[PDB]
Amino acid sequence: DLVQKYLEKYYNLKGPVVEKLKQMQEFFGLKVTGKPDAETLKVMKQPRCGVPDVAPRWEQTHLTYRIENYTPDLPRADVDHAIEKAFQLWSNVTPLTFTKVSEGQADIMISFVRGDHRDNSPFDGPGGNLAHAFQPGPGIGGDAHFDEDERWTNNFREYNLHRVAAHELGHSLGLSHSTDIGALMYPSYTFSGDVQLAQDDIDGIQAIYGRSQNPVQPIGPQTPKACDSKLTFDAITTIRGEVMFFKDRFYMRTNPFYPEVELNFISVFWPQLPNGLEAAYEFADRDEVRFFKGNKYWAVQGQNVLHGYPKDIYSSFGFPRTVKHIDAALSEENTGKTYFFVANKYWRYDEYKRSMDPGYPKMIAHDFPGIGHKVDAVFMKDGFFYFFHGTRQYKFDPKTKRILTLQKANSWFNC
Ligand SMILES: [Ca+2]
Ligand SMILES: [Ca+2]
Ligand SMILES: [Ca+2]
Ligand SMILES: [Ca+2]
Ligand SMILES: [Cl-]
Ligand code: NA
Ligand SMILES: [Zn+2]
Ligand SMILES: [Zn+2]
C-alpha cells in the first residue's frame, strides 16, 4: 500500500516484498521482521530525499555550479547563501572548490521544479519527496532538483533549504545515503541547530576526495551508540512515565519498535533548546520538564516550550553567582523537593515555596556515599536515585543511603 510504493521507490522492489521490507527495517534500525508495524509506517511517511536507499567521483576537484532558477519562497540572496554555504561544508573537509557561474552549463545545475520536470523522477507535491540529486557525470550528472511545492525556509521551520541542499549536493559529489541518523546523508529530513557535517559525512566524503590541506583537520559530531559500553550522558529525566536520556544533539529512550533504543534529535520535540544540555528534571505536579545549560534554563510541557524562557537560574532558583552551571538535577514527586548537583555539592530547592531550603550547599559525599564527587545525570524512579557518572550507573536508596547495584550507563537499553 504505502509499503509497496515506498519499497518500489526506495528499495528497488520489482515474497520479494518481505525481503525488501526487512532491508528497509535494517536500514532504519527498526526491528527486522518483514512486516509493516506502526513504527515502520511512521518512518515511511517521513519527508525525505527522493534518491533510493539501495543501489562515482568528479575527476577535477574544481567544480562549477549554476542556480538555474529561484524559489519565490525566499529572497534570491538567501537562496544563494544557502547553496553557497552548503558547498562550503563539503569544501571545508576536502580539496574540492566550487565556483558559481551565471550562464552556461556547469558541473552541477541547481533548480526548483514542480511535479514532472523532464528527468523521469517527478516530484509529488508538498511533503514526501523534498529533493533529489544525480551522481557525478556528464549531462545532468551532479544536478540537484528541489521540489518547489515545498515551503523552503532559512530557519528552523520545515523545510530548511540549506539543510536539504547540503544533503542533495552530497549526491552531486558521489555520496549515497547513510544509516547514521546524525548524518546529513540520512535519507529522511532532520534539522538540529546549525547544519554541520557529522563525522560520518566527513569520513564518507574524504574517502572519495581526500582530506583538506587546512592545518585544523575539521572534526564533526559523532552519533552516540546505545550499546557502546563507553556511553556517557549529558542529562536524564523522567518525562510522563518514561526516561529520556540526552547526549549532545540526541535523545535516547527505550521503545518496543526499536531493538536497542530509539535515538533521534532533541529538536524533534524541542527545536528552541540549545545544543549540549547539562541537566534536566520533571516537575510532575506542573506537568513540566526543565532543561539547563550554563546559567539558563528552559521549561517545557510535552512537546511545547513555554514562553518567557530562557530564564536565568539566579533569579529563578536563588543560586549564588558563583554557580556557573548545573551538572544534574531531579525533582522528587511527592515532596516538591528538587536536588541540583553542582560539582561536589548539591542544593535542595522547594518548588512550592519557590526557594532553596536552608543549609544547602551540602557535600554530595556526605549524603550520597559511594557515588563519588561529581554527577553527569540523575533521575528518580520507584523512590530510588539513579546516578550516572561516566560509564557507571548507581542505583541508590535514599532511605538507607546504600548503593544497591552498580551497572553500565547503558544498562537500561536492550543490548
Ligand atoms: Ca514533495
Ligand atoms: Ca550538469
Ligand atoms: Ca515553494
Ligand atoms: Ca550533566
Ligand atoms: Cl540530569
Ligand atoms: Na535529571
Ligand atoms: Zn538523498
Ligand atoms: Zn529531477
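For chain A, we keep the numbers from Swiss-Prot: what you see runs 32-45, 58-98, 107-466, in order.
The deposited model was determined using X-ray crystallography, 2.2 Å.
Cβ coordinates come from backbone N, Cα and C, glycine included.
In the three-state DSSP scheme, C92 (Zn(2+) 2 binding site) falls into the strand class. According to Swiss-Prot, the feature Zn(2+) 2 binding site maps to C92, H218, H222, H228, an assignment based on experimental evidence.
A coil conformation is recorded for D194 (Ca(2+) 2 binding site) in the three-state DSSP classification, outside any helix or strand. According to Swiss-Prot, the feature Ca(2+) 2 binding site maps to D158, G190, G192, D194, an assignment based on experimental evidence.
All protein chains shown were included, and the count of other CB atoms within 10 Å of the CB of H183 (Zn(2+) 1 binding site) stands at 20. The Zn(2+) 1 binding site annotation in Swiss-Prot covers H168, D170, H183, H196.
Annotation comment: Swiss-Prot describes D285, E329, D378, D427 as Ca(2+) 4 binding site. Sequence-distant neighbours of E329 (Ca(2+) 4 binding site): residues of the same chain at least 6 apart with a C-beta under 8 Å from its C-beta are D285, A286, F343, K344, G345, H376, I377, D378, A379.
Under the heading of mutagenesis, Swiss-Prot lists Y360 to F and annotates it as follows: Partial reduction of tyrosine phosphorylation in the presence of PKDCC/VLK. Around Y360 (mutagenesis position), a 10 Å sphere centred on its CB holds 16 further CB atoms from the protein chains shown.
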Original post:
How many whole Å apart are the CA atoms of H222 (Zn(2+) 2 binding site) and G190 (Ca(2+) 2 binding site)?
Top reply: 15
**OP:** Pull out the binding-site residues from the set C92, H196, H218, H228 whose C-alpha sits within 10 Å of the C-alpha of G190 (Ca(2+) 2 binding site).
**Re:** none
Original post:
At the level of the C-alpha atoms, what whole-angstrom distance separates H196 (Zn(2+) 1 binding site) and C92 (Zn(2+) 2 binding site)?
Top reply: 10
**OP:** Given the binding-site residues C92, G192, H218, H228, state which is nearest to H183 (Zn(2+) 1 binding site) when distance is taken between Cα atoms.
**Re:** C92
**OP:** Find, for the listed binding-site residues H168, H218, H222, the residue with the lowest Cβ contact count at a 10 Å cut-off, counting only other Cβ atoms.
**Re:** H168
Subject >> Residues that sit under 8 angstroms from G192 (Ca(2+) 2 binding site) by C-beta distance, when 6+ apart in the chain >> reply: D158, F185, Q186
